[PDB]
Every structure is written in structure tokens, then in C-alpha cells.
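For reference, the structure discussed in these notes is given below.
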Amino acid sequence: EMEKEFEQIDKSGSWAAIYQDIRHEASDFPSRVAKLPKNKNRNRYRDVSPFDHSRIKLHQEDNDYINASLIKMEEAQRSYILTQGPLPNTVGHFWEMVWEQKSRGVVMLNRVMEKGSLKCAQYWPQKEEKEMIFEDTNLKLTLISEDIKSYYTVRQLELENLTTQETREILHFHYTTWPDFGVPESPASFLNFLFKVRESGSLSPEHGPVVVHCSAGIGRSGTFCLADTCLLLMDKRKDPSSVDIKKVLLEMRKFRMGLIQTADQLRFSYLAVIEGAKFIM
Ligand SMILES: Cn1nccc1C(=O)NCc1cccs1
């Protein structure tokens, strides 16, 4: 059981060592499409690429590329799209992907500015009466409502396909309090946030996969999916303590490289799952 494993690694301070074994065991697949020179300005970080086998393809004939990966967790019946924070020139691609994949929710785990640099383009409208048009992908986006709480903001958005005049409601879940450095002290507000996304229906098989992003789409985004999948497997299995976080992380790393960036994020993922298990048992 992971509670005992947590105390062991913690008391022995072996987090950097566990983390290195995961790094060495992790899959490596080709990322040829990401490295094409025509896609250079579609990537925020040159060292963070989707694998060709799991990459999301845009349905535009010109260039189908976006830095986004489909993570398919077969046993848990959960899918997620993990992507980078959009760039100024990829905001239209981002919303085209949301439209094409029939996603109901967008989960954002970063602020637009952190450590005095831009981590993400401002890709949603700030006021009801100032809608955004993406001319390149023929989509209109309107802020319908905004509910600001202490740790997170939920926004209702209307996305309209200008080509067909269909409209969908998208929920934007914005976790606003992840610190500039390190991880939250307690996983309580992160768990609260995860239960709010679950309650919305955004993670349900009726809809396309939820879109999850931070700046690179591997660190905080990784923590989100890892905690959700681990807690769901504890509901589903005859023996809840058969759930090995390290195994789940390695299975997720077959779909996108680098998920969980630091030993601190690994420790925080254990803590979130251990604490979340109390609300689930
Ligand atoms: C145009 N270009 N040549 C090489 C790399 C790039 C590029 O645009 N990379 C992504 C980012 C743009 C601004 C912040 S990050």
C-alpha cells in the first residue's frame, strides 16, 4: 500500500531516486511530425513534443499539427487531451481541436503570467460584450458567465462554428493558486478542484476528452490526470491497494513524454491520491 510506501520514501528522502527510476523506465517513441521545420512556431518548448502515435490531428488539409496528445487509460475508461498553453499564433488551432474532439471542458492549471514571463496566450474573452473571433479557424468564442472563487474560477463559454452556425457550451476550469515555485503545501484545494471538474460531467464518456494544459502540458497537467485515474481505479478494483502510482504514471508516459516534471510533483501526486482515497472510502 502507497501510504506505507510514502512514509518509506519520505523518511529515507528517496524522492529524487524514485523519480530517476521512472525517468529511466519511461517509453521513447518517435516525434517526427513535431520536429518538421514548418511546425517550429507551433511548439512552445523544443524539448516537449507529442509522440506521432498519440498526437491529436487537426482536420485542416494544410497543416494538421498541434502540440497535443491523447492519453487513453483503458482500465479506468478515462481519456484526456494534454496540450501546451496556446501560443499567440495557435489560439485558433486550440479552439479548432476543442471543437473537433467534442470536448466539454478545458482545465487550465497555470496563470497567464508566472515568474514575470507569459506562460500562455490569453485565449478566452475577459468580458461578456467583447467576444473573440479566430479568423484562421472560423470560430467565435463568447464569455457567458464567470464564477470566481478563492482557489479557482469556472467560466461558461459559448463556442460557435461560424461555418455551420452550430454552438456548444464549453466549461473553463481555471486553477489560479498553484505557486510560482514548488507545489501546494496541502492537496485539499487541488482535490476540491478535481471533484468540481468531475461533477460538471466534463470527464464523462458521453463527451470528447477533456483538454488539460499548463505551460508545457506535462507537469501540473500530469499531476491532474494521474490523481484522477488513480482515484477512479481505487473505485473500480476489488483490492484498492493493488493501485501502483508508479505503474499508472509509466502507462501514461507511453502517450506523452515527461508527465510529472519534478520529484516534488511526484510526492504531491502521492499525497493527493492518499488524501483523495479518504473522501472515496
Ligand atoms: C518563430 N520560432 N522560431 C523558432 C522558434 C520559434 C517560436 O516561435 N517558438 C515558440 C514561441 C514563440 C514565443 C514564445 S515561445
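All residue numbers given for chain A refer to Swiss-Prot; the residues shown span 2-282 in order.
Technique stated in the header: X-ray crystallography, 1.9 Å.
Cβ atoms are placed via backbone N, Cα and C, with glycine included.
Record note (Swiss-Prot), mutagenesis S50 to A or D: No phosphorylation. The unchanged residue is displayed. Here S50 (mutagenesis position) comes close to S32, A35, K36, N44, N68, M258: these same-chain residues lie at least six apart in sequence, with C-beta atoms under 8 angstroms from its C-beta. DSSP assigns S50 (mutagenesis position) to coil in the three-state reduction, outside any helix or strand.
Annotation of the mutagenesis experiment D181 to A in Swiss-Prot: Substrate-trapping mutant. Under the DSSP three-state reduction, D181 (mutagenesis position) is assigned to coil, being neither helix nor strand.
DSSP gives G220 (substrate binding site) a coil state; it is part of no helix or strand. Within 10 Å of the C-beta atom of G220 (substrate binding site) sit 22 other C-beta atoms, taking all shown protein chains into account. The substrate binding site annotation in Swiss-Prot covers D181, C215, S216, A217, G218, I219, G220, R221, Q262.
A 10 Å cutoff on Cβ-Cβ distances gives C215 (mutagenesis position) a total of 26 other Cβ atoms nearby, all chains included. According to its DSSP assignment, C215 (mutagenesis position) is coil. A mutagenesis experiment is reported in Swiss-Prot for this position, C215 to S, and the note states: Catalytically inactive mutant; abolishes sulfhydration.
Among the features that Swiss-Prot reports, active site, phosphocysteine intermediate is placed at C215.
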Would you say which of the binding-site residues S216, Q262 has the most Cβ atoms within 10 Å of its own Cβ?
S216
Inter-residue Cα distance where the pair is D181 (mutagenesis position) and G220 (substrate binding site), in Å:
13
